[PDB]
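Peer 1: Below is a structure I'd like to ask you about.
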Amino acid sequence: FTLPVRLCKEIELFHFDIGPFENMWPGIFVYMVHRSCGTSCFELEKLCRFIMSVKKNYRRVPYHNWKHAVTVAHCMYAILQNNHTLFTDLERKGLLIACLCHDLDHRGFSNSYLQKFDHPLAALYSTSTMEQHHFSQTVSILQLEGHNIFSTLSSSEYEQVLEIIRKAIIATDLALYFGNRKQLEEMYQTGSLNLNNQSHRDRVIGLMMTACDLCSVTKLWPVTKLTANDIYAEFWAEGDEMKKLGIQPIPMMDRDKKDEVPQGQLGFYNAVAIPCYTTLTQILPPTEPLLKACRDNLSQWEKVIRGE
Amino acid sequence: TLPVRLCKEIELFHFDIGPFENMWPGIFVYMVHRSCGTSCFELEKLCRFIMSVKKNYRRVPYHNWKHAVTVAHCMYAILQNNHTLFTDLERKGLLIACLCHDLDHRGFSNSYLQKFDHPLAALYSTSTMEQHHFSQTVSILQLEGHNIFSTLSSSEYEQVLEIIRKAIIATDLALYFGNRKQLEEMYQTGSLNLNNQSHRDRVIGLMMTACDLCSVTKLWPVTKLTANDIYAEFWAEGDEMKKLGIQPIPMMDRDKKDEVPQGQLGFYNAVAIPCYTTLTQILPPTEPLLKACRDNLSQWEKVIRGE
Ligand SMILES: O=C(c1ccc(Oc2nccnc2N2CCOCC2)cc1)c1nc2ccccc2[nH]1
Ligand SMILES: O=C(c1ccc(Oc2nccnc2N2CCOCC2)cc1)c1nc2ccccc2[nH]1
Ligand SMILES: [Zn+2]
Ligand SMILES: [Zn+2]
Ligand SMILES: [Zn+2]
Ligand SMILES: [Zn+2]
């Protein structure tokens, strides 16, 4: 498993696409962990066994699948490589893993639908339902024989990296991003923001997770547009299921409103995506290429609205 | 509050603090209050400290009170554009360190002192003047009503005094070469880590070098005029070498003043550009220091040709 010449070069770029060849993705992840963390961070036999078991617990859904897991992990890699001196030894181990596992066992449905349907996970986890489950799955996979990639850490170190991972996976709940960014934006403008404060640090990691999870909007236009087809294929399926409960779904998830997709994306870029990468770039300036691509894609969506 | 123009231009890296000596203390207080906050030091006590520091700098061409306040401003600019990295203690201590870092400088290098057989060279065998600078800082803090860190706990007071000590010692330019080479390797391999204390000390050591040489990052007129003051000290030291029967290096020899352009060219190539290059790699927001340094190198090339 040696990475080809075009891949070694272009994996350093934020807008890299991991390609259609599924069996190279495990190798691509190991390359990223070895460059970001080091070759002696993990026992290689355990890591691959952990990687393949994680792959097995992702589902064949249009968007929230194995490819998305690795794509999110890669965005994080690109953030780590360009802000590398900021992160602790534990963060260098736990963040890439958190990103790989952050949508483990996704059904293809929102937290909202799980509540409406009354799914068992909704009763077990009231807030951030899928996210608490994703972490639960991550812990459950670590406890399989030979899957403890953190076995050489002390007890203290093990509990700390699992907390990092937990908070990071929970932060991928988009309902928490709005409040979190507001705080960060306020902390940055008043100059109170400080990475040596653990709570402030958690918030910045939480924003990084959001930025990685939304990174499809920071790719080149063709990747962004084609990835959009997979996102809506899931939402339209959820809206179909909402109608089967006798509930009118929001326009976002109604396939009968395909025509309004460009306007819906433009609304999302202005209200969510642009603010996320704007604030991230203020806190971490080397992440600007993400913001730059998001603005280029914003311009393309309004180019589609005008009909050109 | 400062006048409107200073408020705006003090945030710029290439800011010059001006000829008005009695505005410099107020410039420093302003910088301290924006980096750290308005409730870090007791103002009356801080002003008393500053004027005692002022009184213990000497009337020499370059290593004077103006140098001290100018170095502190570069550190202020660095801290303001990398505000999230450093703690409250580190911001407090680094500005103060910068202000105190050349305390009681005579206008002579360590090598002259050890070759003259000066008492300080017997006391401090390595980084002679630098160990003296810190020693002077401690003496000023020990005076009645001068301990600006009196609100701190003992634990915190010791931490900031170590920050100040290490930072001042790093301004020994003989330590810079080793420090930069180590940071370059750690940056390339990816092992560089600011949460590692020893690594963090080195980055601060490089920041101190960068602030200390910041005359090369100003606009050309400032950079060129400041060079007259630097060479005035060096030539005076070169005269003292000749007094001892020792032929000084061309750097300190006033007979070879027409080689200055080439001497400066070689300094930028070998010390200054590599310093700010490495600093920009580790802290990208300090990039304007590099650009400006590159621009002044162009000017020195332009002087050598005659253009
Ligand atoms: O805001 C919309 C919206 C917001 C976010 C969406 O998901 C994502 N889009 C781009 C990138 N990433 C997205 N997510 C990925 C999966 O997790 C949630 C965010 C889709 C539509 C939206 N509103 C609409 C109204 C009518 C028709 C279509 C509409 N679309
Ligand atoms: O390299 C020189 C050199 C290097 C550094 C110098 O001092 C500084 N110049 C610019 C900015 N900062 C300087 N220092 C400030 C004080 O501490 C030492 C560095 C001067 C000449 C140098 N070599 C020369 C040979 C002949 C004639 C003149 C020569 N000059
Ligand atoms: Zn998710
Ligand atoms: Zn996700
Ligand atoms: Zn000095
Ligand atoms: Zn100095």
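Residue numbering for chain B follows Swiss-Prot, covering 729-1035 in order.
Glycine residues also receive a Cβ, built from the backbone N, Cα and C atoms like all the rest.
Below are the features I grabbed from Swiss-Prot:
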{"type": "ACT_SITE", "residues": "B:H791", "note": "active site, proton donor"}
{"type": "BINDING", "residues": "B:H791, B:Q992", "note": "3',5'-cyclic GMP binding site"}
{"type": "BINDING", "residues": "B:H795, B:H829, B:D830, B:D940", "note": "divalent metal cation 1 binding site"}
{"type": "BINDING", "residues": "B:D830", "note": "divalent metal cation 2 binding site"}
{"type": "MUTAGEN", "residues": "B:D830 to A", "note": "Loss of activity and of zinc binding"}
{"type": "MUTAGEN", "residues": "B:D830 to N", "note": "Reduces activity 1000-fold"}
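How buried are the listed features, and what sits near them?
Peer 2: B:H791 (active site, proton donor) falls within neither a helix nor a strand when secondary structure is assigned with DSSP, and so counts as coil. When Cβ atoms from all protein chains are considered, those within 10 Å of B:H791 (active site, proton donor) total 22, not counting its own.
In sequence order, B:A955, B:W1028 constitute the residues six or more apart from B:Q992 (3',5'-cyclic GMP binding site) in its chain with CB-CB distances below 8 Å.
For B:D940 (divalent metal cation 1 binding site), the count of additional Cβ atoms within 10 Å of its Cβ stands at 22 [all protein chains shown].
A simple way to gauge crowding: the CB of B:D830 (mutagenesis position) has 25 other CB atoms within 10 angstroms, across all the protein chains here.
For the recorded site, B:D830 (mutagenesis position), the DSSP three-state label reads coil.
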Peer 1: Minimum Cβ neighbour count within 10 Å among the binding-site residues B:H795, B:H829: which residue?
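Peer 2: If we count Cβ atoms within 10 Å for the binding-site residues B:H795, B:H829, the smallest count is at B:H795.
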Peer 1: Looking at the recorded positions B:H829, B:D830, B:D940, whose Cα is closest in space to that of B:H791 (active site, proton donor)?
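Peer 2: Comparing Cα positions, the candidate nearest B:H791 (active site, proton donor) turns out to be B:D830.
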Peer 1: For the recorded divalent metal cation 1 site formed by B:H795, B:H829, B:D830, B:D940, which further same-chain residues have Cβ atoms within 8 Å of the site's Cβ center?
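Peer 2: My list of surrounding residues reads B:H791, B:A796, B:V799, B:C826, B:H833, B:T899.
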Peer 1: Can you tell me which of B:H795, B:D830, B:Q992, our recorded positions, come within under 6 Å of ligand 5 at the Cβ?
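Peer 2: Checking each Cβ against ligand 5, the ones under 6 Å are B:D830.
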Peer 1: Reported as an integer number of Å, what is the Cα distance between B:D940 (divalent metal cation 1 binding site) and B:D830 (mutagenesis position)?
Peer 2: 10
Peer 1: State the Cα to Cα distance, in Å, between B:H795 (divalent metal cation 1 binding site) and B:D830 (mutagenesis position), rounded to an integer.
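Peer 2: About 9 Å separates the two Cα atoms.
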